[PDB]
Every structure is written in C-alpha cells, then in structure tokens.
Amino acid sequence: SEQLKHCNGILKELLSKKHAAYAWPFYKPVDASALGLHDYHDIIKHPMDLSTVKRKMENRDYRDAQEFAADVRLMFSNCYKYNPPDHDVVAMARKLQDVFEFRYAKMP
Ligand SMILES: Cc1nnc2n1-c1ccc(-c3cnn(C)c3)cc1[C@H](Nc1ccc(Cl)cc1)CC2
C-alpha cells in the first residue's frame, strides 16, 4: 500500500548512512551471548531489530503501517527495558526513535 511504501522509506532512512552513528546497535539482532548478556532473553520476550523488520517488509509480512510501527517501537522498548537509562545505547535509541516518530507522523 501507499502507507507501507512510506514505512519502507522510513526503514531505508533508519538504515542509511546519515543516521549510522546512532542506528548501528539496531542493525542486527542482539547477540546476547556474544555480549555476555546472559539475562537478555529472560527479560526480552520478543526481540526485534532493523534487519528483521527489513526481512518482514521484503516478504510482505506486514498487513499495514500500524503493524510495522508496532515492531519498530518494540525494538526501542526492548532497549529501554533491558538497559539502564543512562546507557549510551538508550541515548542512541531515543535519537533513532525521534527520527522514526517524526517521519511516521508524516504518513499519507
Ligand atoms: C540495541 C541494544 N539493546 N540492548 C543492547 N543492545 C545492543 C545491540 C548490538 C550491540 C553491538 C555491539 N557490537 N555490535 C556490532 C553490535 C550492543 C548493544 C548494547 N551495548 C552497547 C550499544 C551501543 C554502545 Cl555505544 C556501547 C554498548 C547492549 C545490548
């Protein structure tokens, strides 16, 4: 749909070089074992990341823009849930979510 094209545009922007300084932690699933975060999957029931959103978009998994937005917001919420509020990754999440929310609000 036209709204899903707008969502795909947002996704492309979130993955683009101009946001890479703060978007990079969200590019791929959290590899909890690689990071020593042995409680991550006890705390985060539904992991999400931009590569998974992209795969879902490419596979036409999303019914509508609302479903896409719920996944992007789940990704940020997982970050806010797991990490202390003063962690660098939380500051990066807030900045990337600001990009997302302002452009999602421009949906046709
Ligand atoms: C998102 C998110 N939500 N919870 C976490 N993550 C996260 C995802 C990926 C990476 C990572 C590390 N390497 N690669 C290639 C990816 C690091 C983190 C966080 N760690 C972190 C993040 C940013 C900075 Cl500046 C310092 C530490 C802790 C776990």
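All residue numbers given for chain A refer to Swiss-Prot; the residues shown span 347-454 in order.
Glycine is treated like the rest: Cβ placed from N, Cα and C.
What Swiss-Prot says about the mutagenesis result for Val376 to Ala is this: Abolished binding to histone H4 acetylated at 'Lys-12' (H4K12ac). The C-beta environment of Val376 (mutagenesis position), restricted to residues of the same chain at least 6 apart in sequence and closer than 8 Å, consists of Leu383, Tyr386, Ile390, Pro393, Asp395, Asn424.
Long-range C-beta contacts of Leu381 (mutagenesis position), restricted to its own chain and to partners at least six residues apart, with a cutoff below 8 Å, are absent. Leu381 (mutagenesis position) falls outside any helix or strand according to DSSP and counts as coil. Record note (Swiss-Prot), mutagenesis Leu381 to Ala: Reduced binding to histone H4 acetylated at 'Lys-12' (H4K12ac). The unchanged residue is displayed.
In Swiss-Prot, a published mutagenesis experiment is listed as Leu383 to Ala, annotated Reduced binding to histone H4 acetylated at 'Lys-12' (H4K12ac).
In Swiss-Prot, a mutagenesis experiment is listed as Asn429 to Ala, annotated with the note Abolished binding to histone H4 acetylated at 'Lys-12' (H4K12ac). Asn429 (mutagenesis position) counts 16 other C-beta atoms within 10 Å of its own C-beta, drawing on all protein chains shown. According to its DSSP assignment, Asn429 (mutagenesis position) is coil.
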